[PDB]
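Remarks on the structure that follows.
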There are 2 protein chains.
Amino acid sequence: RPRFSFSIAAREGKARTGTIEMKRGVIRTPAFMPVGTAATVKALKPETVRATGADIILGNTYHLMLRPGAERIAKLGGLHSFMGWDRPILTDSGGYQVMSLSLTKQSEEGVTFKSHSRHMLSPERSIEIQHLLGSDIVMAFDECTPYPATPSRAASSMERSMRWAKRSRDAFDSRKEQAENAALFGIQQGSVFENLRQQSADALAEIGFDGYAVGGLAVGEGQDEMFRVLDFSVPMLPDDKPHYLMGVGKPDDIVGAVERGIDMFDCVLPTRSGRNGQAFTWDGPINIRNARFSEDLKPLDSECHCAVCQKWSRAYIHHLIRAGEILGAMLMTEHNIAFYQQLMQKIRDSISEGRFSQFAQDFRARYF
Amino acid sequence: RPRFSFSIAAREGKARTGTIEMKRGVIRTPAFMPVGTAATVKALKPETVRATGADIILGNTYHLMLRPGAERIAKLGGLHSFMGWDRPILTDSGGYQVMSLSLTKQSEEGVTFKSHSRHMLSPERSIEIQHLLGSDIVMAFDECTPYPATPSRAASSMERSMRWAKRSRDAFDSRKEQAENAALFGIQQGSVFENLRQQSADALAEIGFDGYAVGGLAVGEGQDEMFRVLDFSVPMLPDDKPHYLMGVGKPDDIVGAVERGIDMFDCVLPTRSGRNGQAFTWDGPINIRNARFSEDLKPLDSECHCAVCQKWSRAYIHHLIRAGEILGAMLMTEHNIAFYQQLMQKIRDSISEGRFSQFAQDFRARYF
Ligand SMILES: CNc1nc2cc3nc(NC)[nH]c3cc2c(=O)[nH]1
Ligand SMILES: CNc1nc2cc3nc(NC)[nH]c3cc2c(=O)[nH]1
Ligand SMILES: [Zn+2]
Ligand SMILES: [Zn+2]
């Protein structure tokens, strides 16, 4: 395969469906990326992740650089080898988790922080850590602007991000092995302000990336406002490259985002809430800990093709979660990631068949 | 298959190898039974348990009767259906865990206790709970005599156990469906005293069971003393029925026990210590959390055929366990149960080939 090729096979409105071809495999778009925090998609073997239909996973740079360490993973052969996932891996650039999870000192150079011991991240180190991990899709080092932000603060933050975007580009390009085998995505910032989003889009396009993220959303603004910002922001991005909305989201968030032009998603919601007892169903989420499932012999979801729904009942999984059993986390997680992959498959198919608008409407009437 | 048929195919000294045929499957002996505490072998899907080579698992009556409940499991179709294990299940009779895990009041009728809310166990209720769970091999309700015990106390306790053994027999036999489809094992008691062991053996034989456990060991007496007691105790049991040593044990315990006539084993050591970071290897156990494995690319064990050793390194599993990741528990557990099944396979094969004595010696020189 090529280093990177994005092809759009079909369109409906702003929605697109297609493929990203990369050396380690093909990514069907719109894609959902299960999250591998610390070199594991929690409670799943990689074969199980693959079995659910995932084409690519995300790795968190912040966690990895702290434990087990990027240089160590490099010494051991790279993240793919280490965790046993041989398909593409997208790595985040680390700043978002630094600011939300670590003491910190921000500067034009980057950020120094204390592990939750003293560490540094900058455009150059971020890009080098992603290289050491052997990431397929490298994210530019950015600043996710807190919400709400005043226009002045949003602008200052966005401008720094665009300076860091150029630095990220140059660091990536300076490393031949990385530039020849990996892709680099830029991240748009600008909070909820259309002109700042535009300036950011322009800056990123002039630098040039393999793909473009819409950064700075799903940070407390709510779905209405996130959709409003996507409405004007995604058309600013190059049409012929993938559009990634990081940290999103609930099933309806994903559907609405695809309607507005997004091709890629990641979120911990299916894994984390699965361990928390929340199961996604076509009729909306259920909390399996609830007493009403204690004798319910139906599967988590009536239609789901996953192995969990083929084999075990709500009543059993209720018991496991109640009991704090590891197999409960395993089964809930497998189902929820399978459910997300089936959602993405239905989106892809409906776009390919020009019935996505109808799918979105049907999905919503039943889910709610 | 028959309800119950034990065949001995080969003998070496006191060791035997053969098969137990039951309606839900064949059990290769000497057998190791992974423990399913609360309707799950911790951190493993039942298919994974089967993949390691297990033919039968144990279920804990105490835990099940408390959560989710025996009657509830019965309503839902039985333990096999509930947890997704379609092969034989041996259920313990519950007293051992009552006395070690629950406030309690002991009487000739049985034991009342408070869940760790008020519950009762007796020969009759124990046998009924095992029926409700749909157990294949039912254990008589006994009293595991604490160690050390004076001869008087050992005798009093053993005598009660033998009265309870008769009550267990009669309760089992009174339930046609149970008597036609399940087997009943009696448990020998008597602490470390040869004459009490003999009286117990005699009592159990006169009642008549499908199999005989050596109860009251692995309760603090140490291997030397456990082997000494097995030396005289196992020959007292009927030769033509299975001999079960419950709660044993370490690999060397198992080897030594087979040398003395034991055909069946259960223990939490491979599962619990696996989650604790202890991995069994042919060169002895290792603690994977130790820093010396942080960059060790070898599998947990050099020879092990399990899927974990085919695919992941010590260094990765070290990281997972260090990080408290669920996949670490999963992988450690799968390896350790596979290791135990491979140990049992080597024992069976060596007995069948009349080289067990040599295997035991070789095993020991390398393991220690
Ligand atoms: C690593 N860079 C980076 N990560 C993010 C993670 C997010 N996660 C959410 N909601 C869960 N919004 C996010 C925005 C960004 C963002 O703008 N940039
Ligand atoms: C359920 N009846 C019953 N359980 C037991 C469990 C044991 N577990 C150990 N060591 C870990 N010894 C045991 C003895 C008995 C025993 O004599 N009887
Ligand atoms: Zn499912
Ligand atoms: Zn192994």
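To match Swiss-Prot, the residue numbers of chain B are left as they are there, and the shown ones run 11-112, 114-127, 131-382.
When the header is checked for method, it gives X-ray crystallography, 1.7 Å.
From the backbone N, Cα and C atoms, a Cβ is placed for every residue, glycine too.
Taken from Swiss-Prot as is:
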ACT_SITE  B:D102  active site, proton acceptor
ACT_SITE  B:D280  active site, nucleophile
BINDING   B:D102, B:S103, B:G104, B:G105, B:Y106, B:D156, B:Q203, B:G230  substrate binding site
BINDING   B:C318, B:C320, B:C323, B:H349  Zn(2+) binding site
MUTAGEN   B:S103 to A  Strongly reduces activity
MUTAGEN   B:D156 to A  Abolishes catalytic activity
MUTAGEN   B:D280 to N  Abolishes catalytic activity
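Positions of Swiss-Prot features highlighted on the structure.
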residue : record                       : contacts (Cβ under 8 Å, 6+ apart)
B:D102  : active site, proton acceptor : B:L68, B:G69, B:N70, B:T71, B:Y72, B:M153, B:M260
B:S103  : mutagenesis position         : B:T71, B:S140, B:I141, B:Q144, B:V152, B:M153, B:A154, B:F155, B:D156, B:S182, B:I201
B:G105  : substrate binding site       : B:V122, B:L135, B:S140, B:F155, B:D156, B:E157, B:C158
B:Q203  : substrate binding site       : B:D156, B:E157, B:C158, B:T159, B:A168, B:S171, B:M172, B:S175, B:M176, B:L210, B:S214, B:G229, B:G230
B:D280  : mutagenesis position         : B:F42, B:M43, B:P44, B:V45, B:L68, B:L100, B:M260, B:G261, B:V262
B:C320  : Zn(2+) binding site          : B:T62, B:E348, B:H349, B:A352, B:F353, B:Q356
B:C323  : Zn(2+) binding site          : B:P313, B:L314, B:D315, B:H349
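Look at B:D280 (mutagenesis position): DSSP puts it in a strand. Within its own chain, B:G104 (substrate binding site) has B:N70, B:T71, B:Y72, B:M75, B:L135, B:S140, B:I143, B:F155 as residues 6 or more apart in sequence whose C-beta sits under 8 angstroms from its own. If you measure from the Cα atom of B:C318 (Zn(2+) binding site) to that of B:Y106 (substrate binding site), you get 34 Å. For ligand 4, there are no nearby recorded positions; that is, of B:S103, B:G104, B:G105, B:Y106, B:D156, B:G230, none has a C-beta under 6 Å from one of its atoms. Highlighted in sequence order, B:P313, B:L314, B:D315, B:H319, B:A321, B:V322, B:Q324, B:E348, B:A352, B:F353 have their Cβ within 8 Å of the centre of the Cβ atoms of B:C318, B:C320, B:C323, B:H349, the residues recorded for Zn(2+), and are not part of that set. Within 8 Å of the centroid of the Cβ atoms of B:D102, B:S103, B:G104, B:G105, B:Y106, B:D156, B:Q203, B:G230, where the record puts substrate, the same chain has further Cβ atoms from B:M153, B:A154, B:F155, B:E157, B:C158, B:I201, B:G229, B:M260. B:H127 and B:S131 bracket a stretch of 3 residues that the deposited model omits, and the distance between their Cα atoms is 8 Å.
Within the same chain, residues at least six positions away from B:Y106 (substrate binding site) with a Cβ under 8 Å of its Cβ are B:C158, B:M260, B:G261. For B:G230 (substrate binding site), the Cβ neighbour count at a 10 Å cut-off comes to 32, with all displayed protein chains included.
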